[PDB]
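Worksheet: one structure, shown below.
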Amino acid sequence: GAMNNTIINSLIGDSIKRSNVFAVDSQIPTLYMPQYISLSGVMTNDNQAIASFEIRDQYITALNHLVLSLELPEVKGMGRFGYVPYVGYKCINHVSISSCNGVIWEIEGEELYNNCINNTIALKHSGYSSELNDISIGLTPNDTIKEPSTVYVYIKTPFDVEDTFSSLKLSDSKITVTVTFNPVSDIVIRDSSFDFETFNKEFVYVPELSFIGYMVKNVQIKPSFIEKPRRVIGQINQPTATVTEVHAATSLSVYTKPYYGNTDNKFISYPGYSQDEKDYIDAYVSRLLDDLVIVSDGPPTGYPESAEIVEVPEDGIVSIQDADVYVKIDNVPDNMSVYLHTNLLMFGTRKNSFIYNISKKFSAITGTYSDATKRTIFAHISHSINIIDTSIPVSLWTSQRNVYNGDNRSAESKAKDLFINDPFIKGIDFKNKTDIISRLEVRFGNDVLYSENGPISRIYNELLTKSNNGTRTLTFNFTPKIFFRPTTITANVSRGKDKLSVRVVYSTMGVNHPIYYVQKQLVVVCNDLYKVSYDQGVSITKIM
Amino acid sequence: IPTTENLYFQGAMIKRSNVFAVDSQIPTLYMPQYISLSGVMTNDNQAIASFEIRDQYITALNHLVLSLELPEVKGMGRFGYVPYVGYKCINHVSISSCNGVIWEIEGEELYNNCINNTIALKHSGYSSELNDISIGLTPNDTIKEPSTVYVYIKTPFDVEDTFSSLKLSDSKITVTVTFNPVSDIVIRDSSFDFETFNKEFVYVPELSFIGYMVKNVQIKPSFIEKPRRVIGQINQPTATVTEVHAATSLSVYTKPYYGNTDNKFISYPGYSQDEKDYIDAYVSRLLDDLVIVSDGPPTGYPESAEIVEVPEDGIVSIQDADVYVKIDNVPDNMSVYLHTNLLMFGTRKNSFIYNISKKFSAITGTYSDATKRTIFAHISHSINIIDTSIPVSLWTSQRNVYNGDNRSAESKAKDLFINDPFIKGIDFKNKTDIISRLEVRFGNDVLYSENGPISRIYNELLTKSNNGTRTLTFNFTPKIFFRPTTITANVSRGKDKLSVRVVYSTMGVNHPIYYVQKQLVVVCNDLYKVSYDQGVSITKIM
Amino acid sequence: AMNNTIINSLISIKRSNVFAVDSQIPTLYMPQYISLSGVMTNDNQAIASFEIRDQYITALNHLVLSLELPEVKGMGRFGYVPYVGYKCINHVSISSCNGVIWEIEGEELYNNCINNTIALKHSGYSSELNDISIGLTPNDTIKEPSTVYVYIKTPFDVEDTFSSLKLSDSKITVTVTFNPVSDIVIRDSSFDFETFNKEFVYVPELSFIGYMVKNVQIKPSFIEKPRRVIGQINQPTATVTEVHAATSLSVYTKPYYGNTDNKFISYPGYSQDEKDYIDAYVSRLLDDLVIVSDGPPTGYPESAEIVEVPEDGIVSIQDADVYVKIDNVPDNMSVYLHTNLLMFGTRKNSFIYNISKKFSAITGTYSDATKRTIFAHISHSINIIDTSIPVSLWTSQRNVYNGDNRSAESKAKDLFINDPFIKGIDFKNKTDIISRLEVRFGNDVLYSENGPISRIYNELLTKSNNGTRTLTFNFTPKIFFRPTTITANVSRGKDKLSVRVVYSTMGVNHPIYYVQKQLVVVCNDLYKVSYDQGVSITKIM
C-alpha cells in the first residue's frame, strides 16, 4: 500500500559523488527527417537477370534498411508446383552497392540469407507460407496452381546495425544498387508433368527497391569501417579451400554444400511449408507406404521384376535378413492378401557385401483396409527413417555404382518425384542436421590458427548470435560495432601469412550409405575489414 | 603422424579506449519496492477503478501491473474467455496528478503496444483453462474455475528503468482504469444465461507497481509520447488527426464493425489460435450436417436444403464442383447423403452463388454402429480464414435471395457470440490485407503514399514484430537520452494536421464478407514536455 | 526521391551527432576459442578440474562444457532427461590462489539459463536423447553416442570484453561437480542400471573465449555471487544469514521423493507440454481401463473391480458416469471397464481418489488383426498432478486400498525419474502451492504477498516464462555502475533475510498431499573484485 519502515530506515540512516540514474539531460539530436522511398529500376539480361537502382538526390543525405519487393506471377497449368521456403532470399544471386568510386559493399545471395537466417520476421516476409511453399497440383491446362503474390526481401547491410549512426551517407554522390537474380529453376519445386519450359520462357523478375532515406540538415560526416563478406568454394569433393589476400579479417565461417550435378536433381518427396525434420521424414514415409504394403488379390502387378513382394505370414512377421517387419492390416477382403515389398529401394557397391535397403528400416506397419475407397488407411508406423533418407537424390538409387536395380517403386510413385534445385542447401541433408565434418583445421600462412573435432565453433556462433542455425565460425571481433574500430587477425606477408587455408576430415558416412556418393563442396567465408571515407564521394579501402 | 599443433592467438601481429575494464559509477541511492493497491470501484454503468498513490517516500515509479480476479462460472451452456482476456477488459487507462493527465491510452492501443510481449500476453491470460469453450451440463456445474490474470500496463516510464521512471514531485498520482463491458471478454452460446452472469459479474482489480524510495533525487525535465487515436465513420476510408505539432509516429489499421449483426459465428477454435485451428474448428462444425448417414432422406433440415444421395461412384456434382464422399461400414438399411447447399449466398436469383458445400472436394470416414456417428478421417477442402470469420447474420441477410443457412437446428444452437473488442481487418487473424493504397497528408500536401504495405513491412522489421501495422516512424533517435525527432507543424501554412485516406480492395458482391462494415483507425503519438516545477505536469510541444 | 513537404519542413543550438561517430581505437587484443580436457576425481562424486594459465591468456569469458554421452546398449527402456547437460551439473566453482572468485549450484545455473532456448537446445533436447528408447536384445543399441554443450553462464559474459574475467598472472581453476548418472536417466526395471552405473563415466571438456590483451589496464569491479539455502523437508521457513549487500532474493519449492522408489507410471519424453504429459499418462492407463475380453478379464489383482459395460454404454462409479463404446467387438467378447484402476483413501467408507472416475467418455474400435482396442476419442479430467504422482504413494501404508490395480504388464512399464531440477509438486511446476510469502530483514517485514505478483515481475523484467517469486533490489545497469543493494544495519540486527510461506493444501485423501516439499531461498551477494596480488573477491559490508 506504501513504502515499508524497514526500507525508509535503511536509506535516511550524501557525502559521495553519485551518477544520476533517475534523470538524464535529453540531448538535442541532428535535425533530420526520414522517408520510405521506393524505386522501380532497370532490368537487363547480359542471360542472367540483373536489376539496377540509382539513388541520386541532393536531399537524401543518408540511407539504410534496403528491402527488395518481388512480384510473383499467377502459375497456371498441369502438374505439381511449389516455391522453395524463403523464395525471396533464394532469388538473389548477388547484391552490390556502388558509387562513382566503385563497390562500397557487396554480398553473395547465400551469405545475405545466412546473415538473415536468425531474423524470423525477414524470413517470413521473404516469404514462407502454405500458399507459396506447399506443393500445389494443376489438374487442367487452365487450372491455377499458384495465385500471384508479392514477397519482401530484407537486404541486411552493415548500415542497419546502429540505425542513423551506421547509415550509408551519400556525399552528393550517386549510389547504384545492383541485384543479380538466380535462374527461376532454383526457386521452384516441380514434378515432370509441370511445363517448366514454358514457365521459364514466360517468367520475369519484377523487382522494386525500398529504403529508409534521411534528409539531414548540416550533416557532420566522420570516417567509418565496414566488413565485406568474401566467399570461396572448394573443388568438388576436395576437403580443402583457401582464401587468399587475408590482411584484416574480423571473422571466418566454414560449411559444406552438396553438389547435385551428377544427378537429375529429383527426390522422392518434399514436405512443403511444414519444414521440421519430422515433416521431411513423414512426407517420405507417406510416399513409400503405397508401394510398401499392398492389399491385393494375388501377387501385386506393376512392379519391376527385380521387386521382391512377399505375402505376409499369419504371424505378421516378414524377415528381410536380420530385420523383422511386423505388418497387420484389418478388414482385408477374403479374396485378398497383405503383401510386403521387401526391397523397395536397395543399394550396394558389391553383390554379396552390405545392402542399404529402405524396406529394412520399418519394424511395424498397422492399419485398416477401406472397402469404400479400396485403400489401406495406415494407423501406426514404427520405423527408423531419418533426414538423410529423404535427402537421397533418386539418381543415386539407380546409379552405375549400384549392383541392384535398385528403385523398385511403381511407375505411379516415380512420376510423383520432385525436382528440387534450392540454391542454399548445406551439408548432405535438407535440414543440414548431419554434421559431416569430423575435424576442422584452419591455417593462417603455415601456422595452425585453429583446430577442432566437434563443432564447438558452431556452438559459440549460435550462442553469441542467438541463432539456432549457425555455422562453424571463428570470430576475432568482440568490440561493439560502429563506436569502435573492429578487431582483426592481421597478415604478415613476408612470412607468407596472408592466406587462410581450411582443411577438413569428412565423416565416412558409416558403412555403405548411398549418401556417401553425394558430391560435397567446402565453403569458406571470410569477412574483410574496409575503411569507408566520404572525402570526394563514398569510397572504401581494404585494410592492409 | 596425425597430431596438429595446438597454438594460441597465431593470427595476432597510440590512445586506446579500454574495452576490458570500466569505472563502476556509484548510482543515486535508492531502494525499490513492489507496492500493491486496492482501488475504489464506480459505475453508462461503465466500471471504473481508481488508485491513488500518495506517499512521501515513493519518489518514482514504473512497471504498472493490474491484477484481475475472475469469478467461478457456474451453470448450463457454453462459455469461454477471449484470448488475452485481461487486455480485452481494458477500455482506457489514465495516469493523473493534481495538474491533470500525465499519460493515458485506449485499451486497444495498450494491447497493440504489448502484442510482441509473449510473457505479458500469457499473464493476461491465455490458456486452455480460460480460453477453451467449456460446457456446463447442470445448473450447479462449474464451467470455469476462479482465476487471477495480470495485465502489464506498459507505459513510457519503463523504457530505461529508473532513468525513464515517473517522478512524483511529492504529488498525488491517480491511476484510473475504465473497463469494457464483460460482454466483450466472454465467448458464449444462447444456452448460457448471460443475463444473470452480466447482472452478477464485477471487476475485482488490484494495481501493483515498482516504487523507488530515492535519497536526494535530482530531477531533470523530460519528454513523453502520448498515443492519440481517431476512429473514422462506419465505411468511411478517411480519418483526420487535428492539431499535430510534434508527432513521433503515425499508425493506420482497420477494424470490422459488427453492429449490422447479432455477433454470432458458427465456430471458434478456443485456446488453439493458429489460422489452421480456426479453419479446422469450422470444418468440424459443418461436417455433421454436410455428410449424413441416414435410413431414407435426412429429416430436420429446412425445405431450402438440397440433400442428395451419393452415387455408387462417390462423386456428387454441385454445378462445376465435384465432391468425392466415401464412408466405410454404412449399414445396409442406410445411405450416404451430401448437403449440397449448407451455406449459400447470392444477390440475384441468376447471379454467382457462394456455396460453402462447393468448398469440399473429398470427404472420407467410417460409420460407427456403436455411437451411431460418422467418424471422419481425411477431408479435402478449400475453406479459408475469411469463411470462419463470417457472422451468421450475413449469411441470412436481406441482400441474399436464398435462405441461406440450411444447417440443422442442433448446429445453429451451437453458434457462439464473439464480441472481442480488438479484432482488426475482416477476419479473426487479420490475415487478409484490405488496404490497397494509403495516402498520408500533412495539411494538404502528400507526406507519404504507398500501394503495397511497405510501411507495415518496415514496422515489423524495425520492431521485430509479426503483428505490425502500416506505420510512419519519424523518430529513429534513441529514446530518453535524446529529445525525440518529430514531424513539426507550420500553422501559418496550414501544416498542423494529419489526414489519412485509404483505398480498400475490391471483391465480389456475392461473398458474405463483402457486407462487413469497416472502420479506419489512425493513431498519432504526440510529443509532450514533462515538467516538475509544482508537482508533475505535461505540456504539448507546439 | 524525398517529397517537397519534407524538404520545406527542414530547409545557435548545440546538436549531438546521430549520423556519425568517431570510431574509437580499442585495447589491442586477440580472442581464441580454447578447449581443455580436465582431470577426473571421485560419495564417489565425479569432479572435473580445469586449470587455466598461459602467459598470453590475459582475460576470459563464455565457458561451455562439452559432454560425451556413451553408446547405451542392452535390453529395456532408457532415455535422458530434457536439458541433460544442465542436469549433470551439481556445482561449478571458479577459483584463484586467493580462493573462490565465483561459484554456483547446478540448479541455479540452469535457472539462470532457462530463458536461453539456444543454450537449452545445446544441452540437449531432442527426440534422439529424450524419447524413451527400447532395447530388444543384449547387444541392441538403445542410444547412439552423442555430444552435449552446457553454456556455463557467468557474470563475465554480460558486457563481453568489459565484464570478462582478468587473470593477473594467476592460475584459474574451474571445478565441475557432477550429479550421479541416476539423476539424468529415465529407465524401467528391465534396463540393467547396475551395470550402466558401474561402467558410466563423465567425459567433459571445457571451452572458453580467451583474450590475449596487450597492456591491459585493469580496474576494480563488482560481481554478484548466488547463495542458496534449502529449508528442512516440509518446513515453510528458511533463513539466509549475514546479508549485508544483496542484489536480489528468490524463493521457490522443490518436491522431495525420498519416501518413494522414484517410479512414475509415465513420461512423455521429448514432447514436454502439459498436454503431452497428460496424453502419455492417459495412453498408459487405457489398455487396463477398457478391456475387450471373452468372459471376465484375467491377470488383474483380486482388489480390481472390472465391470461389464451395459447395452446403454454407461457405467456408474458412485457419482461418476463413464460412457464406453467400442466398435467391431467380436460376438464371443464383451466390453469391460476397470472401475478402480488406481484408488486412494486414508479411511474405508470415506472419500476415494479414483483415477477411473476421471474418465467420462471412451470410444474406440477393436482390431481383430492385432487383438487390441484402437482408442479414438477420450473425454477425461486428468491433470498434470495425476501424471506427477509417484507409484509409491498409490500403494503407501496410509492407503487402506490395494490401490494400484493395473496389470503386471503395465506396472513393468513404470519409469524411474530422478530429474534433479523439478520445482513445485508436478513435472511442469504448473500448480502454485505458495498461498502467501513473507520476507523479513532482521525482524521487520521487508515484503509480503498472497498472489505471486513477485513472480509476474520476475517474468516481465527477465523476459522469462519460467520465473520464481523474486525480490530485485538492483534496477541499475550492470558493469557500468556499482549495483544497488539491500544494505545491512548490524547494530539494529538487520543482517539476515527470513522467508516464511503458507502452503496451499491439497486434501489428505489426494496421493499428492504426501509429496514432500523443500523451501529454496536464493540470495545474491555483492562482492568487490580486485586484481592486486592475483584475482580475489571481498564481501561488501
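Every residue number used here counts from 1 along the chain in the order it is shown.
If you check the header, you will see the structure was determined by X-ray crystallography, 2.5 Å.
The backbone N, Cα and C atoms fix where each Cβ goes, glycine too.
Annotation of the mutagenesis experiment A:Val24 to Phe in Swiss-Prot: Confers 35% resistance to rifampicin. While the structure shown retains the original residue, Swiss-Prot records the mutagenesis experiment A:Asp25 to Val with this note: Confers 45% resistance to rifampicin. In Swiss-Prot, the entry for mutagenesis A:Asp25 to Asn states: Confers 60% resistance to rifampicin. The structure shown retains the original residue. What Swiss-Prot notes for the published mutagenesis of A:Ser26 to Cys is this: Confers 40% resistance to rifampicin. Under mutagenesis, Swiss-Prot gives A:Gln27 to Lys with this note: Confers 50% resistance to rifampicin. Experimental mutagenesis at this site is recorded by Swiss-Prot as A:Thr30 to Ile, annotated: Confers 50% resistance to rifampicin. Quoted from Swiss-Prot, the note attached to the mutagenesis of A:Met33 to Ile states: Confers 20% resistance to rifampicin. One entry in Swiss-Prot concerns the mutagenesis experiment A:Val219 to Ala (Swiss-Prot position 222). Its note says: Confers 40% resistance to rifampicin. Quoted from Swiss-Prot for the published mutagenesis A:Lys426 to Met (Swiss-Prot position 429): Confers 40% resistance to rifampicin. Among the sequence features in Swiss-Prot, the mutagenesis site A:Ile436 to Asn (Swiss-Prot position 439) is noted as follows: Confers 45% resistance to rifampicin. Swiss-Prot gives this note for the published mutagenesis A:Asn477 to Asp (Swiss-Prot position 480): Confers 80% resistance to rifampicin. Recorded in Swiss-Prot as a mutagenesis result, A:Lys481 to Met (Swiss-Prot position 484) carries the remark: Confers 70% resistance to rifampicin. A:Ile482 to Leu (Swiss-Prot position 485) appears in Swiss-Prot as a published mutagenesis result, with the remark: Confers 60% resistance to rifampicin. What Swiss-Prot says about the mutagenesis result for A:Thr508 to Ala (Swiss-Prot position 511) is this: Confers 35% resistance to rifampicin.
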Message = Measuring Cα to Cα, how far is A:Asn477 (mutagenesis position) from A:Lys426 (mutagenesis position) in Å?
response = 26
Ask   = In the structure shown, which of the mutagenesis positions A:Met33, A:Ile436 has the fewest other Cβ atoms within 10 Å?
value = A:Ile436
Query = If you measure A:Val219 (mutagenesis position) to A:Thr30 (mutagenesis position) at Cα, how many Å is it?
reply = 7
Inquiry  = In this deposited model, 3 residues are missing between A:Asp46 and A:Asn47; what is the Cα to Cα distance between those two, in Å, rounded to a whole number?
reply    = 5
Task = Check each residue in the chain of A:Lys481 (mutagenesis position) that is at least six apart in sequence and keep those whose C-beta is under 8 Å from its C-beta; list them in sequence order.
result = A:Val161, A:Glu162, A:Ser166
Query = 10 Å Cβ neighbour count around A:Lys426 (mutagenesis position)?
reply = 18
Winner by Cβ contact number (other Cβ atoms within 10 Å) across the mutagenesis positions A:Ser26, A:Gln27, A:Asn477 = A:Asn477
Query = Out of A:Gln27, A:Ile436, A:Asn477, which mutagenesis positions come under 8 Å of chain B, measuring Cβ to Cβ?
reply = A:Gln27
Key: Neighbour tally for A:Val24 (mutagenesis position), based on other Cβ positions within 10 Å of its Cβ   = 15
Request  = Write out which of the listed mutagenesis positions, namely A:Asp25, A:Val219, A:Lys426, A:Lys481, lie with a C-beta under 8 A from a C-beta of chain C, sequence order kept, or 'none'.
outcome  = A:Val219
Message = Let me check the 10 A CB neighbour count of A:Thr30 (mutagenesis position). How many other CB atoms are there?
response = 22
Key: Chain break of 2 residues - Cα distance A:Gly13 to A:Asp14 (Å, rounded to integer)   = 11
Inter-residue C-alpha distance, A:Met33 (mutagenesis position) and A:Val24 (mutagenesis position) (nearest angstrom) = 24
Key: Close in space, distant in sequence - A:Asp25 (mutagenesis position), Cβ under 8 Å, 6 or more apart   = none
Request  = Give me the Cα-Cα distance between A:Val24 (mutagenesis position) and A:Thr30 (mutagenesis position), rounded to a whole Å.
outcome  = 18
Task = Return one of helix, strand or coil for A:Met33 (mutagenesis position), based on DSSP.
result = strand
Query = A:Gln27 (mutagenesis position) to A:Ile482 (mutagenesis position): how many Å between their Cα atoms?
reply = 20
Inquiry  = I need the CA-to-CA distance for A:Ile482 (mutagenesis position) versus A:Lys426 (mutagenesis position), whole Å please.
reply    = 31
Remark   = Students should find that the Cα atoms of A:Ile436 (mutagenesis position) and A:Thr508 (mutagenesis position) sit apart, in Å rounded to an integer, by 8
Key: Those mutagenesis positions listed as A:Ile482, A:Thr508, and which of them has the most Cβ atoms within 10 Å of its own Cβ   = A:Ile482
Ask   = What is the number of other Cβ atoms found within 10 Å of the Cβ of A:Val219 (mutagenesis position)?
value = 19
Remark   = Nearest by Cα to A:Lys426 (mutagenesis position), of the mutagenesis positions A:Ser26, A:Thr30, A:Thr508, is A:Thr508
